[PDB]
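**Q** Just dropping this structure here.
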Amino acid sequence: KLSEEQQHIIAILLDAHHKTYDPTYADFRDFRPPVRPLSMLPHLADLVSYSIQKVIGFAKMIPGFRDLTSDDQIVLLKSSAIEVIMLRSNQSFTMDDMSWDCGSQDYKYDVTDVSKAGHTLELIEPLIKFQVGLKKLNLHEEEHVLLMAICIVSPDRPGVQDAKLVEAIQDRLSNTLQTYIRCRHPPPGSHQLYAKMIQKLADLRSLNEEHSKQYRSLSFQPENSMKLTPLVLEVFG
Amino acid sequence: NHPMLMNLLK
Ligand SMILES: C=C1[C@H](O)CC(=C/C=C2\CCC[C@]3(C)[C@@H]([C@H](C)CCC(O)(CC)CC)CC[C@@H]23)C[C@H]1O
């Protein structure tokens, strides 16, 4: 049985995601256009920049998040942004041809497109494997939103100060999730589903680390960092 | 210092 509090948490997170993820992708017309050797860097930098803004807007709505110091909010968002972008992108990802399909041909991104943003298969191959293994969980939208919120409120991000508080917020989300699965996810889809979802959070840490390495390498060249956005530079370094 | 992230967080 989901308590009243746990049902509330899910309603809040569903709404927060609905208010921050336009599944029609209408705002993509505002990005510098896709061109198809770092020819996708302007478009994809704009997409990621927009996505960071949407991730922040979702985070602010996570119950308990606002109770954190303004400093702990910052550290959590800086370290998780790329991971929550990779998670929320699973909604446009399609196993049909292993691409992110955002409404139209111009806005359909494949392995070649990511490599034309400056990344290598060292990143891209595990990223597609992650997206595939995530889609294969066939998560309920309730689970998807709890996983993103649990990803953001992680007490072990380096620089976190009030870890005991971040832990308490996350536990209340983790318990909600464990209870949701038990109450509302029918077998066989439910079999070790929580353990599997937690495994996706570890896979994201490894994705974050390789993304960071390639981003530092990309952005060290002032001519590439010139093509990024002020928000990407601020959040990614 | 993260002025833009700070502003977006309210
Ligand atoms: C609204 C959304 C749609 O589901 C589409 C989304 C797709 C996310 C993607 C697919 C293409 C390649 C992206 C941008 C990845 C790459 C490695 C980021 C590239 C980067 O390092 C970002 C600064 C250089 C342009 C991260 C997430 C990936 C973001 C998501 O927020």
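Numbers in chain B track Swiss-Prot; the residues on display, in order, are 641-650.
The backbone N, Cα and C atoms fix where each Cβ goes, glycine too.
Looking at Swiss-Prot, you'll find the mutagenesis B:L645 to A noted as follows: Impairs interaction with ESR2; when associated with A-604; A-607 and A-648. According to Swiss-Prot, the mutagenesis experiment B:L648 to A carries this note: Impairs interaction with ESR2; when associated with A-604; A-607 and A-645.
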**Q** Can you tell me how many other Cβ atoms are located within 10 Å of the Cβ belonging to B:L648 (mutagenesis position)?
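**A** I count 18 other Cβ atoms within 10 Å of it.
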**Q** Give the number of CB atoms, excluding that of B:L645 (mutagenesis position) itself, located within 10 Å of its CB.
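**A** Excluding its own Cβ, B:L645 (mutagenesis position) sees 20 Cβ atoms within 10 Å.
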